[PDB]
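Novice: One structure coming up, written as structure tokens, with questions to follow.
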Amino acid sequence: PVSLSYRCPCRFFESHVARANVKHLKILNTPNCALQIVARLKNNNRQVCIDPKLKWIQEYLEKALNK
Amino acid sequence: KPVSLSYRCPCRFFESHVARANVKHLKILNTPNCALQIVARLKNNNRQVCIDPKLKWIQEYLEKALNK
Ligand SMILES: O=C(Nc1ccccc1)Nc1ccc(-c2nnn[nH]2)cc1
């Protein structure tokens, strides 16, 4: 089958994930995709794509970086 | 050690020469007790390595993911 770009592993996102329920975030190197952010959740150990506009993500990433 | 028994921060060492093009993804650990929270999974060899948070391209990489 023909493919016209690399597939985006994230097609849908969750908007109601809390920072406290995240083991880690993964930021996928898929810059042409709208959704690059995955969370692995603490309560069940599953991965979900998450809303990149969640304000807590920004402070989470700033703290990781400004070290 | 199993993780359940580990008190050590996960990243012992970091790498400063990881090219953006060789990164499958960055994993940002939720470990505020620790200095190094950024792990890259590499495309060419599939290793996970901790990376220097001052690596040149990381900030722009992360900002682009957010700015959609
Ligand atoms: O392989 C790497 N590290 C490692 C850690 C423990 C044991 C053996 C090896 N690092 C690595 C970093 C960057 C690149 C690379 N190639 N092109 N762009 N980045 C390849 C390997």
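Following Swiss-Prot, chain B shows residues 22-89, kept in their order.
Method reported for this entry: X-ray crystallography, 1.9 Å.
Yeah, the Cβs are placed from backbone N, Cα and C, and that goes for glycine too.
From Swiss-Prot, for reference:
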- B:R41, B:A42, B:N43, B:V44, B:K45, B:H46, B:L47, B:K48, B:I49, B:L50, B:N51, B:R62, B:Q69, B:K85: heparin binding site (BINDING)
- B:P23 to G: Abolished CXCR4 activation ability, but only slightly impaired binding to the receptor (MUTAGEN)
- B:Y28 to H: No significant effect on CXCR4 binding or activation (MUTAGEN)
- B:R29 to K: Slightly impaired binding and activation of CXCR4 (MUTAGEN)
- B:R33 to Q: Slightly impaired chemotactic activity and enhanced inhibition by heparin. Greatly impaired chemotactic activity; when associated with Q-29 (MUTAGEN)
- B:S37 to A: No effect on anti-HIV-1 and chemotactic activities (MUTAGEN)
- B:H38 to A: No effect on anti-HIV-1 and chemotactic activities (MUTAGEN)
- B:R41 to A: No effect on CXCR4 activation (MUTAGEN)
- B:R62 to A: No effect on CXCR4 activation (MUTAGEN)
- B:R68 to A: Impaired CXCR4 activation (MUTAGEN)
- B:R68 to E: Greatly impaired CXCR4 activation (MUTAGEN)
Novice: I'd like to know which of these recorded positions, B:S37, B:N51, B:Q69, is least surrounded, judged by other CB atoms within 10 A.
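Specialist: The recorded positions B:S37, B:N51, B:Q69 were compared, and B:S37 has the fewest Cβ atoms within 10 Å.
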Novice: Where B:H38 (mutagenesis position) and B:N51 (heparin binding site) are concerned, what is their Cα separation in Å, rounded?
Specialist: 23
Novice: Looking at heparin and its recorded binding residues B:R41, B:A42, B:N43, B:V44, B:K45, B:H46, B:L47, B:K48, B:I49, B:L50, B:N51, B:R62, B:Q69, B:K85, figure out the farthest C-alpha pair and report it in angstrom, whole number.
Specialist: 25
Novice: Within 10 Å of the Cβ of B:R29 (mutagenesis position), how many other Cβ atoms are there?
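Specialist: B:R29 (mutagenesis position): 8 neighbouring Cβ atoms within 10 Å.
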Novice: For the recorded positions listed here (B:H38, B:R41, B:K45), which one has the lowest count of neighbouring CB atoms within 10 Å of its own CB?
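Specialist: Sparsest of the recorded positions B:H38, B:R41, B:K45 by Cβ contacts within 10 Å: B:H38.
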Novice: Rounded to the nearest Å, what's the C-alpha distance separating B:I49 (heparin binding site) and B:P23 (mutagenesis position)? Just drop the number here, would you?
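Specialist: Between the alpha carbons of B:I49 (heparin binding site) and B:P23 (mutagenesis position) there are 20 Å.
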